[PDB]
Amino acid sequence: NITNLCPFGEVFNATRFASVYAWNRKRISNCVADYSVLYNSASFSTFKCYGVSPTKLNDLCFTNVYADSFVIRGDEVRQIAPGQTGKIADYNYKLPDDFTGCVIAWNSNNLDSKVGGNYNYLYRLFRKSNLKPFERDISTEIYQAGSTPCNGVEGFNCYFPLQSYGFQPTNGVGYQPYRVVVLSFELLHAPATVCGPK
Amino acid sequence: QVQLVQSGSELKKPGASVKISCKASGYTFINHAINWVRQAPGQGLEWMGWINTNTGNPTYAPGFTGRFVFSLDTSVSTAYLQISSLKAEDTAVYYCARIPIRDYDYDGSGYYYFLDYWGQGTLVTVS
Amino acid sequence: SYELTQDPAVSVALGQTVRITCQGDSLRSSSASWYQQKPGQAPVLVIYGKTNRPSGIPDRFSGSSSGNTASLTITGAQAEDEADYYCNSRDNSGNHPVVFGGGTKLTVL
Ligand SMILES: *[C@@H]1O[C@H](CO)[C@@H](O[C@@H]2O[C@H](CO)[C@@H](O[C@@H]3O[C@H](CO)[C@@H](O)[C@H](O)[C@@H]3O)[C@H](O)[C@H]2NC(C)=O)[C@H](O)[C@H]1NC(C)=O
């Protein structure tokens, strides 16, 4: 028989929504998920899945379905995918080349980009090296470009590694906030629990 | 001790091609774009283009196709400029520049769109 | 979005504060940066961010921005600046991520 559902609403509707440099993660325990509810909804801008055919997601069983969440510049949203590179795919949140989860992204211009500018959402540049898959970089070490080490000093060739977005109420479909949620599946052995509605 | 050094002066006849090399030392070369600029005697600098030192795909400024090719050797940390089908009105001094950002779209703030360190530059002359 | 006009005729007193002005219609919602270029030598920056001096020579160089105008300023020892000063800034319209102004030929008696 049908029973409790998964907390998709808690992570989709939600409230003040995690920035990108520390992308929010949520583990979904034993539950039943209704993906068709998300599929049929037209509010979503892009619903692109790199694993199995979305149309029958409701007929496979997983164990450890993860949900990542963050916010991106509207134009630069096609970087949440394997291989792609950039400020959101190379330094902040890079999917593994072998990926088996869907990516969902929808516009939220009205909910953000206040008249005075949101200027709260932060994105990470200036990483000493690359980023391994599914790596969160919450540290705030001051970056340098060669020269001489700066021991917490701030100045030329020693920069803070985070920047604030420039959301404005009328920027365009390009520079508008987009909320992205990555539903990454998993079959890490052990009994499967996250099955279809049946 | 960041240091960018170009190749020496190059002489060639009109219509041929010129290869220009500039290499950078003292920092992680892979984490900085390489910008290009030209200057003619008595005339101000003009933007040429940039190379993302991760893939290489340039974004040439309008009208600079075919005559200019950008390349990079990461294993040696060097940048190369090819100027084929040269014209007498192309003699100039060329500089390659580093930028604190990997590319230009990375930083959407506009507070780092500047070139920090340059080299001596290469004089290309023909007749 | 195409050029940043300037004026290459700056020479005033050789012993007083000197100003360099740049006008650009695409400088309100953006930043600016200032270089110097001694004849032939490799040019290097003198101001980044319009306020933050560099480690090179942060002694007698200052910068300010007022609306569409960018202003560089020198204070003392005006000599040793027989040079050419150039500007940079972000740009819009998806045509040129950066552009360069005409440049100013700072000459001091
Ligand atoms: C986030 O909030 C939105 C808005 O509350 C949720 O979408 C809304 O979901 C309800 C039912 O789940 C929809 O009700 C339906 O409306 C249609 C309109 O034609 C009607 O035909 C149906 O019979 C039913 O009454 C509502 O329309 C829909 N609103 C939208 C999409 O704008 C959304 O589910 C929330 N996210 C979650 C729970 O993850």
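Throughout, chain A uses Swiss-Prot numbering, with the displayed residues spanning 331-528 in order.
Technique stated in the header: electron microscopy, 4.0 Å.
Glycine is no exception: its Cβ is also placed from the backbone N, Cα and C atoms.
What Swiss-Prot annotates here:
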MUTAGEN   A:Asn331 to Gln  Reduced viral infectivity
DOMAIN    A:334-527  domain 'BetaCoV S1-CTD'
VARIANT   A:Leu368 to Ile  In strain: Omicron/XBB.1.5, Omicron/EG.5.1
VARIANT   A:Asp405 to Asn  In strain: Omicron/BA.2, Omicron/BA.2.12.1, Omicron/BA.2.75, Omicron/BA.4, Omicron/BA.5, Omicron/BQ.1.1, Omicron/XBB.1.5, Omicron/EG.5.1; complete loss of interaction with host integrins
VARIANT   A:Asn440 to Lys  In strain: Omicron/BA.1, Omicron/BA.2, Omicron/BA.2.12.1, Omicron/BA.2.75, Omicron/BA.4, Omicron/BA.5, Omicron/BQ.1.1, Omicron/XBB.1.5, Omicron/EG.5.1
VARIANT   A:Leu452 to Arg  In strain: Delta/B.1.617.2, Epsilon/B.1.427/B.1.429, Kappa/B.1.617.1, Lambda/C.37, 19B/501Y, Omicron/BA.4, Omicron/BA.5, Omicron/BQ.1.1; Contributes to cellular immunity evasion and increases infectivity
VARIANT   A:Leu452 to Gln  In strain: Omicron/BA.2.12.1
VARIANT   A:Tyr453 to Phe  In strain: B.1.1.298
VARIANT   A:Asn460 to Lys  In strain: Omicron/BA.2.75, Omicron/BQ.1.1, Omicron/XBB.1.5, Omicron/EG.5.1
MUTAGEN   A:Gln493 to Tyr  Reduced host ACE2-binding affinity in vitro
VARIANT   A:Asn501 to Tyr  In strain: Alpha/B.1.1.7, Beta/B.1.351, Gamma/P.1, Theta/P.3, Mu/B.1.621, 19B/501Y, Omicron/BA.1, Omicron/BA.2, Omicron/BA.2.12.1, Omicron/BA.2.75, Omicron/BA.4, Omicron/BA.5, Omicron/BQ.1.1, Omicron/XBB.1.5, Omicron/EG.5.1; May enhance affinity to human ACE2 receptor
MUTAGEN   A:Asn501 to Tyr  Increased binding affinity to human ACE2
**OP:** With an 8 Å cut-off on Cβ-Cβ distance and a minimum sequence separation of at least 6, pull the same-chain contacts of A:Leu452 (variant position), or say none.
**Re:** A:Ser349, A:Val350, A:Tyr351, A:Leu492, A:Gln493, A:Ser494, A:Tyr495
**OP:** Compute the C-alpha separation of A:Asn440 (variant position) from A:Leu368 (variant position), stating it in Å without decimals.
**Re:** 21
**OP:** For A:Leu368 (variant position) and A:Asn331 (mutagenesis position), determine the Cα separation and express it in whole Å.
**Re:** 21
**OP:** Around the Cβ of A:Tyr453 (variant position), how many other Cβ atoms lie within 10 Å? Please give the count over every shown protein chain.
**Re:** 24
Subject >> Alpha-carbon spacing, A:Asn331 (mutagenesis position) to A:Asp405 (variant position), which is rounded to whole Å >> reply: 43
Original post:
For A:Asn460 (variant position), which residues in the same chain are close in space, meaning a Cβ under 8 Å from its Cβ, but six or more apart along the sequence?
Top reply: A:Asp420
**OP:** Indicate the candidate from A:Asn331, A:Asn440, A:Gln493, A:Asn501 with the smallest number of other Cβ atoms within 10 Å of its Cβ, considering only these recorded positions.
**Re:** A:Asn331
Subject >> Most crowded position, judged by CB atoms within 10 A, among A:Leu368, A:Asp405 as variant positions >> reply: A:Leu368
**OP:** Pop the Cα-Cα gap between A:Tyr453 (variant position) and A:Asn501 (variant position) into the table, whole Å please.
**Re:** 18
Subject >> Chain B neighbours, filtered from recorded positions A:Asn331, A:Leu368, A:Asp405, A:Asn440, A:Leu452, Cβ-Cβ distance under 8 Å >> reply: none
Original post:
What Cα-Cα separation, expressed in whole Å, is found between A:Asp405 (variant position) and A:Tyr453 (variant position)?
Top reply: 15
**OP:** For A:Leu368 (variant position), name the DSSP secondary structure in the helix/strand/coil scheme.
**Re:** helix
**OP:** State the three-class DSSP label for A:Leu452 (variant position), counting H, G and I as helix, E and B as strand, and everything else as coil.
**Re:** strand
